[PDB]
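Have a look at the structure below, then the notes.
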Amino acid sequence: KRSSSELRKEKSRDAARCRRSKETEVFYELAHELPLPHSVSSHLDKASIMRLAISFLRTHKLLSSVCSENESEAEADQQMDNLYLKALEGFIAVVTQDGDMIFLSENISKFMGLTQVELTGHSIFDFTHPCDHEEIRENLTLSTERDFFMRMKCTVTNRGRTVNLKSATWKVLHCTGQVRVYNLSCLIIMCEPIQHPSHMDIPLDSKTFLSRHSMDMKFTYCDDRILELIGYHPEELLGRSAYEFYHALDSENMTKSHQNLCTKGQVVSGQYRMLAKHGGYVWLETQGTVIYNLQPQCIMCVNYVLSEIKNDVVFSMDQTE
Amino acid sequence: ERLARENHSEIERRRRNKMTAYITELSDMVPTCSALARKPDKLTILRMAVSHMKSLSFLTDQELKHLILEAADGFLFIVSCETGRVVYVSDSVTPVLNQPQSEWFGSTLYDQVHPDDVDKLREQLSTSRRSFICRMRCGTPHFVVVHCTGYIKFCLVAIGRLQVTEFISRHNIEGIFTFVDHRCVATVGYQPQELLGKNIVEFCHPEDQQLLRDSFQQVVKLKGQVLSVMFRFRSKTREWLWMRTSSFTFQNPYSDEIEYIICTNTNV
DNA sequence: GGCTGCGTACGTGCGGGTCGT
DNA sequence: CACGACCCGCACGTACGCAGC
């Protein structure tokens, strides 16, 4: 039965080929349509087209059902939004329940190297360091405001400009946002990377000072602009662990910050308060980063000061002197 | 050779699972399919996809304005680099600060921050891009902590966003008062310096003080774990006060070595 | 049970990608 | 700009699951 065989699969060959033709030509026009310029929307990977399509659509879904439309036509100047993009420093993630990054901002390239073109629609846990996957997982569901840290992949490095995925350095992200709902929900966070002390990309102040400590927050060094602000000589604080100066009402949160600093790479602590050499305290926010070899060696801190000094009220046996 | 075949066939299987799941993900996203009686031919499914897509980069600056407002209580403002006078402010200034725009628009940024910050303010205005932290007004004075993020082009453009009966004491292993809360004076009528530099048991009652000593012994013994102790305590009115003190050993997150005993002292 | 239109799932072969020493 | 090293995506041919004159 070769006379039967010739009928069996020839039809299958050319008809399945015909379907494959339909299929393809039907996909690349979906891609063509995409908000992206035809430049790249055209020569785009097969599956990624689906990613971007799905993402785009869901994004518009939650967006529209934030209501936030019925008065959408008139509300603010359009030039100012052009500038609204740029003024931020950090990127925006719109991440679903199961952690599908249905929107990453364009600014992302500038920080993570990777583009949204490569990421929009992909699962978050692919790109995030494990040991964080569960922290993130907590932050993704169930008030509504969110504030935490996560380790994400980066392809830019310290003096490199550009890199590919294989060479994924881990970059730490301060994530701050909300969780909107449309029936299932969606996390909306601004992520901002923490800038390194040696690779300072922005200006400090006299109002902002710098210290170096051991891995247990025992000091190693600090510049002398401390005195002018809070009244301590740097040399009075060297052997001292950092917890002995912390106000009590904060040291729990400071514990959180420190154990984060060990478990991740960097931290931004809350607005805590630190006891002066004499009466009272000063508000403060420290940016901490760990320095390796390869083994953990040091911790360096960019301390931002916020206010002046309960000027007289004594708190610790250091002030009592 | 004989280690690629399996690897690939299973890679392929993974791809099929993944992708067909992409299709059935898109199916319940386009109105037409989700309303439709049953599942349509994949091909026709995404025919419908294209047709719906066209019926609408990724988001307009308006959309993302909306988005990042719903990601941060915050607003945009523009100020001339070295005079301080405000040039623009987004409406979002009102749901963030309670400030009428007729008020905020005329003003100089210096006349809107916390006074002693003005110095720090001009430091951040001397002629890349800049980012820092300040305190701002509230109107109807309780000021609010505002993070700020911007750049330079002439003037500066930026975005501000806000971050969303008892008394506490720290001792060392001996019980020596190391840190003392200020609200203590309400609690027991004492001045912290009359507390710092000396032990705690001499404030406890003669027939209770052992409970203190050996409880501290347990606190350091019970490494990290909480435990409460009730006892009687000399006020400065000579009067005695019952006290539920909850204490636990703080050991350093990295070194797990003692730092101090944290006791939250409550009256009952 | 024939044998065909109609479709989704499995495995292999071929071309164009990126590393690495 | 080489070269097997490959890894990835791609389509082809095909095999099992369901309609119906």
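By the numbers in Swiss-Prot, the shown part of chain A spans 8-149, 163-203, 219-328, 332-347, 349-360.
The way this entry was determined, per its header, is X-ray crystallography, 3.6 Å.
The backbone N, Cα and C atoms fix where each Cβ goes, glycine too.
The domain 'bHLH' annotation in Swiss-Prot covers A:14-67.
Within 10 Å of the C-beta of A:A23 (mutagenesis position) we count 11 further C-beta atoms, all protein chains included. The mutagenesis experiment A:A23 to D is recorded by Swiss-Prot, whose note states: Decreases HRE DNA binding.
For the mutagenesis result A:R27 to A, the note given in Swiss-Prot is Decreases HRE DNA binding. Taking a C-beta cut-off of under 8 Å and a sequence gap of six or more, A:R27 (mutagenesis position) has no contacts in its own chain.
For the mutagenesis result A:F169 to D, the note given in Swiss-Prot is Decreases heterodimer formation with ARNT. Under the three-state DSSP scheme, A:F169 (mutagenesis position) falls in the strand class. Counting only same-chain residues six or more apart in sequence, the Cβ atoms lying under 8 angstroms from the Cβ of A:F169 (mutagenesis position) belong to A:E142, A:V192, A:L193, A:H194, A:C195, A:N295, A:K299, A:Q301, A:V302.
For the published mutagenesis A:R171 to A, Swiss-Prot gives the following note: Markedly decreases heterodimer formation with ARNT. Impairs heterodimer formation with ARNT; when associated with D-192. Taking the Cβ of A:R171 (mutagenesis position) as reference, residues of its chain lying under 8 Å away and at least six apart in sequence are, in sequence order, A:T135, A:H136, A:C138, A:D139, A:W190, A:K191, A:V192, A:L193, A:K299, A:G300.
Here Swiss-Prot describes A:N184 to D as a published mutagenesis experiment; the accompanying note says: Decreases HRE DNA binding; when associated with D-186. Under the DSSP three-state reduction, A:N184 (mutagenesis position) is assigned to coil, being neither helix nor strand. Within 10 Å of the C-beta of A:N184 (mutagenesis position) there are 9 other C-beta atoms, taking all protein chains into account.
Long-range Cβ neighbours of A:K186 (mutagenesis position) (same chain, at least 6 residues apart, Cβ-Cβ under 8 Å): none. Under its mutagenesis entries, Swiss-Prot includes A:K186 to D with the note: Decreases HRE DNA binding; when associated with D-184.
Around A:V192 (mutagenesis position), taking its Cβ as the centre, 23 other Cβ atoms fall within 10 Å, counting all chains. According to Swiss-Prot, the experimentally introduced change A:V192 to D is described as follows: Markedly decreases heterodimer formation with ARNT. Impairs heterodimer formation with ARNT; when associated with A-171.
In this structure, A:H194 (mutagenesis position) is part of a beta strand by DSSP. For the mutagenesis experiment A:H194 to A, the note given by Swiss-Prot reads: Decreases heterodimer formation with ARNT.
Taken from Swiss-Prot, the feature domain 'PAS 2' covers A:230-300.
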Residues in the domain 'bHLH' (A:14-67) grouped by DSSP into helix, strand and remaining coil: 45 helix, 0 strand, 9 coil
Protein Cβ atoms within 10 Å of A:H194 (mutagenesis position), excluding its own: 19
Straight-line CA separation, A:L149 and A:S163, 13 intervening residues not modelled, Å: 8
Cα-Cα span in Å, A:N328 to A:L332, with 3 residues unmodelled: 5
